[PDB]
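A.B. asks: So that we are looking at the same thing, I have put the structure below in structure tokens.
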Amino acid sequence: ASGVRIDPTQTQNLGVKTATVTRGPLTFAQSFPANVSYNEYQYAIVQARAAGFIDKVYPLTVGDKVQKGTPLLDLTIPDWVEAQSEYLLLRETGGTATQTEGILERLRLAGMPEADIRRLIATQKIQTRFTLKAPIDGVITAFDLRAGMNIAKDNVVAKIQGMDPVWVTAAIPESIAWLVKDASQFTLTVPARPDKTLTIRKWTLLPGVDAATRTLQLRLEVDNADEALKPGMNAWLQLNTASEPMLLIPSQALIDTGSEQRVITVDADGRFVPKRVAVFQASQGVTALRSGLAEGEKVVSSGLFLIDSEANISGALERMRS
Amino acid sequence: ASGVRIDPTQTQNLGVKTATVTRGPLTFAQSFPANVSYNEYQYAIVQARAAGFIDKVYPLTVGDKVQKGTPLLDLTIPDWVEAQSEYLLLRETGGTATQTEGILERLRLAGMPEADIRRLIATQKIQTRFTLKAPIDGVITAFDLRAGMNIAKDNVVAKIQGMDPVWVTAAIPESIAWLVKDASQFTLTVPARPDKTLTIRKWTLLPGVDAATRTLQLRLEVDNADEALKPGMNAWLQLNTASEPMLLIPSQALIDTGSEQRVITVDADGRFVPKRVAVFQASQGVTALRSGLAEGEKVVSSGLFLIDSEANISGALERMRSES
Amino acid sequence: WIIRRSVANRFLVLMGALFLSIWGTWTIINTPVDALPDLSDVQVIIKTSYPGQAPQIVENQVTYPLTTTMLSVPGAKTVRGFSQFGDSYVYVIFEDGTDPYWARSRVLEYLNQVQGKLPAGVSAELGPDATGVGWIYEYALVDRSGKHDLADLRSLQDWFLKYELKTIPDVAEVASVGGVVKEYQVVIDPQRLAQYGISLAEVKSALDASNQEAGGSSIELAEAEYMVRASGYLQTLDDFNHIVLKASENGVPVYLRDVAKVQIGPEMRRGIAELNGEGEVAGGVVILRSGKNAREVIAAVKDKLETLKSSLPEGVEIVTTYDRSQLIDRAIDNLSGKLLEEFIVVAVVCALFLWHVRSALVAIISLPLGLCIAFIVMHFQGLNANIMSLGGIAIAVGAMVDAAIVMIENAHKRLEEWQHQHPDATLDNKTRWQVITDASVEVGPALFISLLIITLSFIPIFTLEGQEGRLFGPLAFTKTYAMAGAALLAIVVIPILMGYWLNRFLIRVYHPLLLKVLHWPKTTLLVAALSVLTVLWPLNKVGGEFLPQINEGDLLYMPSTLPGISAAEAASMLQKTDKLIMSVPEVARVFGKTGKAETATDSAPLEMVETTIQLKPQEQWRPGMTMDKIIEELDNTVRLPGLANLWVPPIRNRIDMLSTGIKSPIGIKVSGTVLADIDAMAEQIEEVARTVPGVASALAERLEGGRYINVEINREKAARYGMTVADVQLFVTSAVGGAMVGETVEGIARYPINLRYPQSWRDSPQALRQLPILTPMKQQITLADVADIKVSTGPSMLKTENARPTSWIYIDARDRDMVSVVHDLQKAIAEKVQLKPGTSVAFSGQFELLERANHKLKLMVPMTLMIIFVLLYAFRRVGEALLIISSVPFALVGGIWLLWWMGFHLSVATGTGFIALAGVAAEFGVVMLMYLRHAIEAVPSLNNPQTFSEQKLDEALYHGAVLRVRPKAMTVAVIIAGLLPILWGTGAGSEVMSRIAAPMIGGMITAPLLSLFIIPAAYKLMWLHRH
Ligand SMILES: [Cu+2]
């Protein structure tokens, strides 16, 4: 028949490390994986303006480097003889100035290249054998026409894409989209050449993310006068930076169930008090908070107060109050 | 007499807390994954109206963003020269307007874009070179034409997909189909952007289930003018759903031994007395009884274990079972 | 005969005895003490840990193929197996006499073979070299500076302290208790798994193939051998995050970071420890090797801690929670004190019936060399063990001096004759030699025969089997020693030390009532015998425990509750309890503990709690306070619902479980082959033990109160998703349950790593039923889709004693004696509970140990009568021997009546006493039967064996009366005096000293006060038969 009372609420006076809610930046030091690739604004797909049969093909093949003007193959195209004759025979009898200008511009629309029409006026002879040359410096990545073949208008005679300013694309994890959007400078490095390491300051962050992985696409261009960075090479894009200042507590200090996240605050006296908090993101051992604590509050750094493989996160916190 | 008296200064030390029974709806809550995807109502697949050849291809590739009006390429289309020429011819030699229009129409359903027929009448000059532009703001996701090519009337010159009212589609497992009702409340949240608070415009439970993953398809249209929500991004869909009204108690206060399930009622006299309830469902910390209690009734939600033990020991439980 | 050879070698032997004396004073110094070598030892513990959480197959099997093997092992007897929540305890048992290690070397034959059939991760671990009784020194690590926490403290224990103490010799195991183990927790978001198209199984594997080192052999450069070595050990949270799960052709990977969060956190907790109700703490506990020395170790430990003051980190404090020395010393100090008080009393008795400095001296010297001789033989048994060794040397200090003083007196008056006949002014060295010899001749033989008899009447204690035997075994030896030795010294030394070197108003108080005993010999013989009938009646007042409740400063609180409580809850219930206990003013420190400690010696479950209470020294208690009164305040102050609390002493507990298994003094066990039957019998019994007026609380532990959440996998259902029964279980063992999956190798430490869904997904039978599952074919389903999940009840913990299920019933009585309670208990069971099918009832605890002592006693009295008869026939006459035995029971009659007045009970301490009471009889018969013979052998004995003149032997017996009183009264004076100290109940172990004493106390006062009239008045009636 005793009447001695006691405080039920869980108690701790023999071991409780507490940190203090500071305000500062989340820092980052990451290295994203990147690849060296062809410039896509330097793209040339050569294909005959008319059908015909191939006469000869110069010693090129897929993989070879070509410069602008490099002859690719000779072909005979008969689609234009009928109209070419018309212009010629028209001069044999001195047709009108406009009569000529006409037939001569019908040939343009006909497909016959401008540089081949001039060879019609100058030689005054019908043109049947034409040569196609590479339109730009670059690497031949496709070459579907060999000797002995006919040539259709849709066949590609050459897929010539360049590396002049070669491209590099890093794969940054979506997780830090909020941070990379306002990034300022990256440091490019390529293991193939340890001296071509430079600081990238201008880059475009594509509006779509790969889904296989869940990464953003950051595309930057590097000058390649020497032709050192070869497409197909691995490269690294590094990012060392800090975020806008936010509320910072030790990652250890946050008790996150699957659905509700919060921290154990240590009050002005010595009593524990679970408070719900809003999280932003963590990095390098600290988590920033969107809201929930006041700059300078005390908080314990432990989920070590709730034996993992049991206790109801909700229930165990309740026992700490009232 | 049912129940069991307990020295009030023992339950006070135990720290016995109690919660009150109440009738209302149980709100289920469950999370689901979702992909941020392009909007399929912002979908243009540029194709030339007639065959010609590429004169020039602008600095664009698959993956680049474009606005409405962005030039894609230049091309020379010969097919329309006759008609045009015949039109300009009669303009010289004053033909009836019924004759003139009757030609610009042949021009129209031939293919020639309205704007280039306007550029014709405005200059009285045959139009031979044309420029295809981007019919909408969006993202190039296909681009099969580069410099040096002839253009076929069926090559996709540009597949542009929009994403401003961006789509986010969550995948619900067929078995859980019931979780999603009309009244259901939704909340979007993307990990890639912890700083954005999303606004759902409208949500739809799609007709059939993705047989590939055995999931229903819930598609939401979501505001995204800052373009912060990139297609491909992960998105977690939190859903709330209210059930029909039921008796409601904290889950910490219900004992379930499989065979029976009970709660400990705190009488008016502070006399702990066990009672059998019939559960209906439980979610997010609260279980809904179908029957067995009456709103207003007090229910212990702490120190429950020991108190139930004491009640079992005192025969309180053995009593409860024979009385009814 | 041998005494003459002694006076021949006057000097030498004496000097030898004083050498055997200082050799004696060192045959002790291997001293400290064992409050208890009382433990049983015919049990080897085998502890298999966490094979799987299934209290029906995990410990059906570890109690199946593993015990079937322990059915095969030699020395096999019974294979009991505790079988709990992922833990398997097995106790092999043997024949009492078997050598400890012999047992282990056999048990160890089938622990090996069997090891292979255990699942991966579990090792069937053999117990330590010590037992439960070995828990010597406990302590909690604390830190109020907040510089450290539970995680750090526990690690401080496991990787520093435990290793520093386990070194110290004679220590068998430094176990850890309470505290938090740092665990690397990989929290896998089931949603990421889907989004990134990675399966749980893939994660487990990916994690495995990325946490080890590799050797690359050597490679000689510059004629030197360069050792190739590769990294790979996990040791940064980053390393975890950068575990690769998959990678593209692009060389773009997906890391463990992308589908999970790696957070440090508390591992599971086996048991919880809490200090003073103000904080959960980490603890250590030194277990002591079976045989070795308690104090020696304890002391070697303390100094090893001071060597760790500049060693411990700032803020860390070892607050010690249990210390065996405190008692061990308080027990060896009290008994030392008595051996000093009984020595002085004799020096004031041998000097109160002898007025000569050199008369008391001689009798006094009979002690130092008699104490030392005891010390000698205290090496053959070693006094390392028990108060009984010291108590037995304190119990018989009265008779040890008796042998000398009696001889001395046969010399005193033997000198008063040669001085009255011969002159007074001429005495040389020869004359004194001659009187010393005369003194040794007549009282010589008789005295020895006696001391042989006493050791013979005591012999039957050697046969006492077990803990009781060990309790009064040393005592049984250490008594037969200084006494059989003092009879050797007194026959080779004593005489030489007495040669080299108001008694009226007591003879006038005596004989007036003596001449009345002769009014009629036989009638005075009967009125004394009827005093035996008066003892039989009041046999019906006191009771009889098995052993006097010995009280240590420390006090063990062991509350028990129904079998289902959760860790979180029990840990709370603990701190609640601790705060109440602390509120009682007499307690100084409180060291709570639910669950168990990192030792094979702790099987206690979470719903059970052992809280160890130290109370401030008696010099600080309240006014009218007493232990039995504190325990009562404790039982009233400390109490929560549905929680029986049992109060038991620290030591008695571990031992009580090592002998029978029960935790309480009262113990009922109901062993049955079926399960529902035993629990049924357990509850009915539990209810009648409450009604009985002699109970403070009663609750029988349960067996089938376990709560389960079943996942009944559906083969057919799972098949649809191409999942095997095992494929699904991975979401039970790893997704839901947070099964270990590896360890980080951090220097001399090792911490666990594990996978698991975030709490929320596994919150309830509802959450479990909506567990998201990523199938092999990348289908997104839920656990319910492939299995029903129901809540159910089942085995909380299978228990067996001898391969047959059983439940211990715990009972607590203390306001009323034991024997009165126990008898009523099994009398209330059979009359109300009724007999259920196949289910045997029995008792345990102390009662079971009492029934083993009682038996053999009916062979302990006749084995003394078969050997006493042999000794009675130093007189040769048979008709004379029968008297002795009848003059003894009256002496017993006294031992009983004093139990009543003291309020004592009938123990095996008292049992021993009474046998040592008849051990005095023989001597008693020698003192007077030699005088009586003599009087009728002397010169007036040519007057009786010739004719008749009654008024002649009336002067020979009146003279035999005045001759006995002097040497006899003094011998009684020493006993009465050495009777008092043992009688006092103040001090550590003084109670037990009292119970083993009072039997002799009243016992000795009644013999002199009786067999002074009865022994003679029975001879004046047997002479009157031959004639
Ligand atoms: Cu116990």
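Note that chain C is numbered according to Swiss-Prot, with residues 4-504, 517-888, 890-1043 shown in order.
Structure method, as recorded: X-ray crystallography, 3.4 Å.
Backbone N, Cα and C atoms are what each Cβ position is placed from, and that goes for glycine too.
Listed in Swiss-Prot as a mutagenesis experiment, C:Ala399 to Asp is described as follows: Strong decrease in copper resistance. In Swiss-Prot, the entry for mutagenesis C:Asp405 to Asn states: Loss of copper resistance. The structure shown retains the original residue. Swiss-Prot documents C:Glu412 to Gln as a published mutagenesis change and attaches the note Loss of copper resistance. For the published mutagenesis C:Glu412 to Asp, Swiss-Prot gives the following note: Slight decrease in copper resistance. Quoted from Swiss-Prot, the note on the mutagenesis of C:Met573 to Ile is: Loss of copper resistance. Here the residue is the original one, while Swiss-Prot reports the published mutagenesis C:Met640 to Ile with the comment No change in copper resistance. According to Swiss-Prot, the mutagenesis experiment C:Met738 to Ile carries the following note: No change in copper resistance. Annotation of the mutagenesis experiment C:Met755 to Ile in Swiss-Prot: Slight decrease in copper resistance. Swiss-Prot lists C:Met792 to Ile among its mutagenesis entries, and the accompanying note reads: No change in copper resistance. Record note (Swiss-Prot), mutagenesis C:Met812 to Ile: Slight decrease in copper resistance. The unchanged residue is displayed.
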A.B. asks: Take the C-alpha atoms of C:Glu412 (mutagenesis position) and C:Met792 (mutagenesis position) and report the distance between them in angstrom, rounded.
C.D. replies: 108
A.B. asks: What is the straight-line CA distance, in whole angstrom, from C:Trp504 to C:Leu517 across the 12 unmodelled residues?
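C.D. replies: Once the 12 missing residues are skipped, the Cα atoms sit 24 Å apart.
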A.B. asks: Would you mind reading off the Cα separation of C:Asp405 (mutagenesis position) from C:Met812 (mutagenesis position), to the nearest angstrom?
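C.D. replies: Per the Cα atoms, C:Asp405 (mutagenesis position) and C:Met812 (mutagenesis position) stand 61 Å apart.
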A.B. asks: Which one is it: of the mutagenesis positions C:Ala399, C:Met640, C:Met738, C:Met755, C:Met792, which Cβ has the fewest other Cβ atoms within 10 Å in this structure?
C.D. replies: C:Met792
A.B. asks: If you count Cβ atoms within 10 Å of each one, which of the mutagenesis positions C:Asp405, C:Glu412 comes out on top?
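C.D. replies: That would be C:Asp405, with the most Cβ atoms nearby.
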A.B. asks: I'm trying to understand the geometry here, so how far is the Cα atom of C:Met755 (mutagenesis position) from the Cα atom of C:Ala399 (mutagenesis position), in Å to the nearest whole number?
C.D. replies: 63
A.B. asks: Relative to the Cα of C:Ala399 (mutagenesis position), which of the mutagenesis positions C:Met573, C:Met640, C:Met738, C:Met792, C:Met812 has the closest Cα?
C.D. replies: C:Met640
A.B. asks: Specify the nearest of the mutagenesis positions C:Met573, C:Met640, C:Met812 to C:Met792 (mutagenesis position), where nearness means the distance between Cα atoms.
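C.D. replies: Nearest listed residue in space: C:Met812.
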A.B. asks: Based on DSSP, name the secondary structure state of C:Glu412 (mutagenesis position): helix, strand or coil.
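C.D. replies: Assignment for C:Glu412 (mutagenesis position) reads helix.
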A.B. asks: Going by C-alpha positions, which of the mutagenesis positions (C:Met573, C:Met640, C:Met738) is nearest C:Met812 (mutagenesis position)?
C.D. replies: C:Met573
A.B. asks: Write down the Cα-Cα distance for C:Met738 (mutagenesis position) and C:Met640 (mutagenesis position), rounded and given in Å.
C.D. replies: 70
A.B. asks: Neighbour count, 10 Å Cβ-Cβ cut-off, for C:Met812 (mutagenesis position): what number do you get?
C.D. replies: 22
A.B. asks: Quick check: in three-state DSSP terms, what is C:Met812 (mutagenesis position)?
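C.D. replies: For C:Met812 (mutagenesis position) - judged by DSSP and reduced to three states - the answer is coil.
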A.B. asks: Should C:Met755 (mutagenesis position) be counted as helix, strand, or coil on the basis of DSSP?
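C.D. replies: Once the DSSP labels are grouped into three classes, C:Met755 (mutagenesis position) ends up as strand.
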A.B. asks: Measure from the CA atom of C:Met738 (mutagenesis position) to the CA atom of C:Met573 (mutagenesis position) and give the result in Å, rounded to a whole number.
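C.D. replies: One finds 48 Å between the Cα atoms of these residues.
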